[PDB]
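**Q** Take this structure first; my questions come after.
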Amino acid sequence: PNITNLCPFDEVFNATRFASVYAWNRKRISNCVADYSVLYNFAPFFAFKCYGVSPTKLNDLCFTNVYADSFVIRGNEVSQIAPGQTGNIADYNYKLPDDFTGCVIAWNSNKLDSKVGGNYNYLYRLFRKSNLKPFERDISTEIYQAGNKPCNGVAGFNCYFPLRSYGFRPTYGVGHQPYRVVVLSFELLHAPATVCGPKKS
Amino acid sequence: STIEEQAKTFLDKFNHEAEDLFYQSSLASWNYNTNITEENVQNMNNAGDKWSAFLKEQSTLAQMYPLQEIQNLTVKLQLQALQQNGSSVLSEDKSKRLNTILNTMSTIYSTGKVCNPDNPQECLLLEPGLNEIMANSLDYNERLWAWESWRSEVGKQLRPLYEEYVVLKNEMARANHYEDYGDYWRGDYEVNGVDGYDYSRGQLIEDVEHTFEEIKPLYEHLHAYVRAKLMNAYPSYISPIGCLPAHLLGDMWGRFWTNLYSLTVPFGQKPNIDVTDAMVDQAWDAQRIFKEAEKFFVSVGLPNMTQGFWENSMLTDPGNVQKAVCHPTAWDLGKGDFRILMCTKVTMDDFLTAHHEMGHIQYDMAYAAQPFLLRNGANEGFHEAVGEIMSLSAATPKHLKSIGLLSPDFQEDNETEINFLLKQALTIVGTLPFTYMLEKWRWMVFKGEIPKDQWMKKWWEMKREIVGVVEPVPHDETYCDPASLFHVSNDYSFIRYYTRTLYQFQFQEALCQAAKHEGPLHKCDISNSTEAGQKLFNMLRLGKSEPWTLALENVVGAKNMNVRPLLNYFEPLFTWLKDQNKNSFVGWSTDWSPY
Ligand SMILES: *[C@@H]1O[C@H](CO)[C@@H](O)[C@H](O)[C@H]1NC(C)=O
Ligand SMILES: *[C@@H]1O[C@H](CO)[C@@H](O)[C@H](O)[C@H]1NC(C)=O
Ligand SMILES: *[C@@H]1O[C@H](CO)[C@@H](O)[C@H](O)[C@H]1NC(C)=O
Ligand SMILES: *[C@@H]1O[C@H](CO)[C@@H](O)[C@H](O)[C@H]1NC(C)=O
Ligand SMILES: *[C@@H]1O[C@H](CO)[C@@H](O)[C@H](O)[C@H]1NC(C)=O
Ligand SMILES: *[C@@H]1O[C@H](CO)[C@@H](O)[C@H](O)[C@H]1NC(C)=O
Ligand SMILES: *[C@@H]1O[C@H](CO)[C@@H](O)[C@H](O)[C@H]1NC(C)=O
């Protein structure tokens, strides 16, 4: 069987523009052949930690849908993209379930996401009433009511705007440089699994 | 829902905005300091203005949270730091007058030019020429002319300014629920709310007194020895029973005695431990000097330098075309950015200074995990103390033989140890009575213990009684003799040097017992000892989150200032000074018998 119709991992990993972690981008991947060779080949990756499946046997065990979640965070928070973790990103921006089957990939992106004036186009949610459920997004810009008085839509004392900017600059320390993260989540359903890796003969 | 959770959320928002604005301010200040150009000046001014306005509005929003219902110590500490009014408590007219007074004191001190009468075509400034004529000249009347002329001119132009300054600062402190401005300065050491580690503002003075009472015998012997050597320099002017003449102390003010090493050398025949020739023979560039300092810091177990440190620091003077500030400064810009501004020369002094500033950077690096408003030393002494211990360890003959600067066939006899310890004593023990005297005079003048028309008479008397230095001629109230120093004229706390000096040797003993050093304290090196680095890093990681008493208990196992490490450091020099002061008279009289 010849190999064709590869899954669009170039679209996710090599995108010119990633998303903020509060509005993290999710792309579904189906009805194609997914080869994980290209990802392993790529050297700059800071974390390639995988959960529930081995990285070596990605190409043979196959799944029904593959979700690629792309966002940008700061280096110190890359540890928060894992099951069972807490922080601003885990509680309010991007939550993984405790039974997460998939991989997390992160790499440094100074040359693409850092500006000398400061890149103010990457945002994160700092305040939220309750923790996020797994695989949930919140793109609401409602004023966070931290006190007892109603905010009435206007910020001020005890009423803060929840979205704060990741002001990335190239001279930051390694814990604060922009890191691009792609989370691959694999799921199996009752439908026939149509995302399967290459075959050899 | 409660006040404490509101305070925590407010502090989170403040921490994010503060770190961004602080980074912009620090980057603009760095761009001015490494590149002195007018657009950089206005950029630094604009960023500083936005930072000051930001702290003004955040303190205004921060004072809406009362502290009596907050039980978490870290949140309470951050809110206490944030809610300080500063100079904002006054009226706008009085605040503007106070800033005008501080600015004009700064301009008078910076641009103070004093020169010879009858030759006014050009005149000499303090920093290029007066320092050289005070440190290098051996002529009595020349030093007398420079000393009297500078103090006369600066005192007459600064005395009413200080007269208004003490009243305005006293009103500022009393409006801020402090007893006096001295109490406001002593508030840096105040610890409240922690059981067993409580430290009062009022206690510091007796603690300083309690330490100085044990400083006093060693200093007396050193004073006697220095006096004897100055008798060799000046035959008839100095009395055996009296104090030292003020303009013979090697500096403009008598703060440091380190310029007297040539006159007061114990053994002139013995060579020094200067390794500059070894650096120039082996072509040690500034980059490799900092690499050697980094190797020292990874030997003790501390983390190595960041990549951004090597990329962004300017460790060499750039050239004639680009002007930069040559002062050695360690910069913590925030957001993981650490830099050193240093115009390095290939000398042993710059090598030791590089170790000192990298110690500053390591101290800044360790508390990066802390919240923004707690990213400082536990008190004002710790930050300089942790750099001075590195300067102590790097200057040892063992460390210089380890890294190849000093030959393995170098003989370390007792005579070179005595002269090295005397150089260290002139730098360290010499400044302690001057520092304690100056701070105690400032504390009483802020307290109102000293009457307004009795300042100079009191000050000189204490210089006779504490420092053992006599004035050349009597000075009336037309002079302002304290104000000739940089720190007092520009509103700086001065007790940090005394506390830093004590904490330096306390930390040195704690690290040397941690590293299992079996000899005298001055020979000790903390290199190749991971446990000593861990013991120090336990204090470094805390920052300002814990009381300074608790950090001191973490390092030395004591919660209070101790003078025993300092006297233990200078013990062989103390025995030697006791040996050679048999013929001379130890101690001084307050009479004007020398002059
Ligand atoms: C992205 O671009 C690089 C550039 O050579 C290429 O090697 C790589 O295969 C591309 N795709 C991914 C997923 O990295
Ligand atoms: C220093 O400032 C001048 C201003 O004219 C500029 O031309 C130069 O590039 C600056 N130096 C650096 C290293 O950026
Ligand atoms: C104080 O607050 C910090 C977070 O702001 C928390 O980690 C710490 O446990 C609190 N301390 C106490 C005693 O509750
Ligand atoms: C700061 O000054 C304001 C102005 O009156 C005052 O209400 C407030 O209590 C002061 N804060 C402190 C800590 O003294
Ligand atoms: C600091 O040390 C670590 C290991 O100790 C090393 O991987 C790293 O490259 C060092 N930093 C630099 C700038 O070489
Ligand atoms: C150094 O030690 C020798 C050994 O006996 C002794 O004779 C000499 O007096 C000592 N000198 C000093 C300055 O301690
Ligand atoms: C510290 O360790 C290095 C590497 O083992 C060694 O070369 C050096 O001599 C040691 N320092 C001392 C003072 O022994």
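Here chain B follows Swiss-Prot, giving residues 19-613 in order.
Each Cβ is built from the backbone N, Cα and C atoms, and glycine gets one as well.
Got these off Swiss-Prot a minute ago, pasting:
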type     : residues               : note
DOMAIN   : B:19-607               : domain 'Peptidase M2'
MUTAGEN  : B:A25 to V             : Increases slightly the interaction with RBD domain of SARS-CoV-2 spike protein
MUTAGEN  : B:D38 to A             : No effect on interaction with SARS-CoV spike glycoprotein
MUTAGEN  : B:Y41 to A             : Strongly inhibits interaction with SARS-CoV spike glycoprotein
BINDING  : B:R169, B:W477, B:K481 : chloride binding site
BINDING  : B:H374, B:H378, B:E402 : Zn(2+) binding site
ACT_SITE : B:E375                 : active site, proton acceptor
MUTAGEN  : B:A386 to L            : Increases slightly the interaction with RBD domain of SARS-CoV-2 spike protein. In sACE2.v2.2; increases interaction with RBD domain of SARS-CoV-2 spike protein; when associated with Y-27 and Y-330
MUTAGEN  : B:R518 to G            : Increases very slightly the interaction with RBD domain of SARS-CoV-2 spike protein
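Quick one: how deep are these features, and who are their neighbours?
**A** The Cβ of B:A25 (mutagenesis position) has B:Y83, B:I88, B:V93, B:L97 as same-chain neighbours under 8 Å, each 6 or more residues away in sequence. Taken residue by residue with DSSP, B:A25 (mutagenesis position) is part of a helix.
In this view, B:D38 (mutagenesis position) is surrounded by 20 other Cβ atoms within 10 Å of its Cβ, with every protein chain counted.
A 10 Å cutoff on Cβ-Cβ distances gives B:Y41 (mutagenesis position) a total of 22 other Cβ atoms nearby, all chains included.
For the recorded site, B:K481 (chloride binding site), the DSSP three-state label reads helix.
Around B:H374 (Zn(2+) binding site), a 10 Å sphere centred on its CB holds 22 further CB atoms from the protein chains shown.
Other C-beta atoms found within 10 angstroms of the C-beta of B:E375 (active site, proton acceptor) number 24, with every protein chain shown included.
Around B:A386 (mutagenesis position), the same-chain residues six or more apart in sequence whose CB sits under 8 Å from its CB are B:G354, B:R393, listed in sequence order.
Every protein chain shown contributes to the tally, and the Cβ of B:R518 (mutagenesis position) ends up with 21 other Cβ atoms within 10 Å.
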**Q** Mind pulling out which recorded positions among B:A25, B:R169, B:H374, B:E375, B:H378, B:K481 sit under 8 Å from chain A, Cβ to Cβ?
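**A** Going by the Cβ criterion (under 8 Å to chain A), the recorded positions yield none at all.
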**Q** For B:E402 (Zn(2+) binding site), write down the residues of its own chain that are at least 6 apart in sequence and whose Cβ falls under 8 Å from its Cβ; none is a fine answer.
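**A** Long-range Cβ contacts: B:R514, B:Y515, B:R518.
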**Q** Measuring Cα to Cα, how many angstrom lie between B:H378 (Zn(2+) binding site) and B:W477 (chloride binding site)?
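**A** So the Cα of B:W477 (chloride binding site) lies 35 Å away from that of B:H378 (Zn(2+) binding site).
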**Q** For B:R169 (chloride binding site), just count the other CB atoms lying within 10 A of its CB, please.
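**A** Taking all protein chains shown, B:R169 (chloride binding site) has 24 Cβ neighbours within 10 Å.
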**Q** Given the recorded positions B:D38, B:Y41, B:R169, B:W477, B:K481, state which is nearest to B:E375 (active site, proton acceptor) when distance is taken between Cα atoms.
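**A** Of all the candidates listed, B:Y41 is nearest in space.
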**Q** Restricting to the chain of B:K481 (chloride binding site) and a gap of 6 or more, list residues whose Cβ falls under 8 Å of its Cβ, or answer none.
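**A** Within the chain, B:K481 (chloride binding site) has Cβ neighbours under 8 Å at B:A264, B:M455, B:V487, B:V488, B:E489.
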**Q** Could you name the residues, excluding B:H374, B:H378, B:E402, of the same chain that surround the Zn(2+) site, i.e. Cβ within 8 Å of the Cβ centre of those residues, in sequence order?
**A** B:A348, B:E375, B:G377, B:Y381, B:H401, B:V404, B:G405, B:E406, B:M408, B:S409
**Q** Can you name the residues of this chain that are 6 or more positions from B:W477 (chloride binding site) yet have a C-beta less than 8 Å from its C-beta?
**A** B:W459, B:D499, B:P500
